[PDB]
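Student: Just passing along the structure, written as structure tokens.
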Amino acid sequence: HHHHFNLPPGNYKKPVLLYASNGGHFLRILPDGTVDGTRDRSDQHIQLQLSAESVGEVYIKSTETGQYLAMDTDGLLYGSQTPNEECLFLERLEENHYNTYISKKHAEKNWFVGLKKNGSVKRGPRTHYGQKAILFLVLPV
């Protein structure tokens, strides 16, 4: 293990929003595989579904398009048609309150899912522990 094992209460059954504490954007996976954020709560592409593959390990999937959130070899988030090793994230509690998502493939590099205040997602190497960008609240809809 390269990381701690504080887990959030799990939310896998229901479709959810991933709300970025850092600026209030919702994580969005567009039909063309682009990943960003939007503050438009009505957007059809911010509805996500998480599934636990192993304890503490998740897929994050678009309910609208079926795409899997993934992080590529250069640290960029993308929407994948099929589940692969780039699609698994370590779901952890952070600051006793938030959820973080670490790339499993790149766990030793501490690459996180992260949203900037301007609604663009962060590249893996530009994320790290202690940032606001990595902090999510998983909201039921």
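The count begins at 1 with the first shown residue.
Positions of Cβ are set from backbone N, Cα and C atoms, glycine also.
For reference, Swiss-Prot lists these features for the protein:
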type    : residues                            : note
MUTAGEN : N22 to A (Swiss-Prot position 33)   : No effect on integrin-binding
BINDING : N22                                 : heparin binding site
MUTAGEN : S103 to A (Swiss-Prot position 114) : Decrease in LRRC59-binding
MUTAGEN : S120 to E (Swiss-Prot position 131) : Decrease in LRRC59-binding
MUTAGEN : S120 to A (Swiss-Prot position 131) : Decrease in LRRC59-binding
MUTAGEN : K122 to R (Swiss-Prot position 133) : No effect on LRRC59-binding
MUTAGEN : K122 to A (Swiss-Prot position 133) : Loss of LRRC59-binding
Student: Across all the protein chains here, work out how many other Cβ atoms are within 10 Å of the Cβ of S103 (mutagenesis position).
Tutor: 25
Student: Just going by other Cβ atoms within 10 Å, which of the mutagenesis positions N22, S120 has the emptiest spot?
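Tutor: Per-residue Cβ counts within 10 Å for the mutagenesis positions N22, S120 bottom out at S120.
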Student: What's the number of neighbouring CB atoms sitting within 10 A of the CB on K122 (mutagenesis position)?
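Tutor: Result for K122 (mutagenesis position): 21 neighbouring Cβ atoms inside 10 Å.
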Student: What whole-number Å value do you get for the CA-CA distance of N22 (mutagenesis position) and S120 (mutagenesis position)?
Tutor: 11
Student: Reduced to three states, what secondary structure does DSSP give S103 (mutagenesis position)?
Tutor: strand
Student: Which whole-number value in Å describes the distance between the Cα atoms of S103 (mutagenesis position) and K122 (mutagenesis position)?
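Tutor: Computed Cα spacing between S103 (mutagenesis position) and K122 (mutagenesis position) is 13 Å.
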Student: What does DSSP say about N22 (mutagenesis position): helix, strand or coil?
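Tutor: DSSP call for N22 (mutagenesis position): coil, neither helix nor strand.
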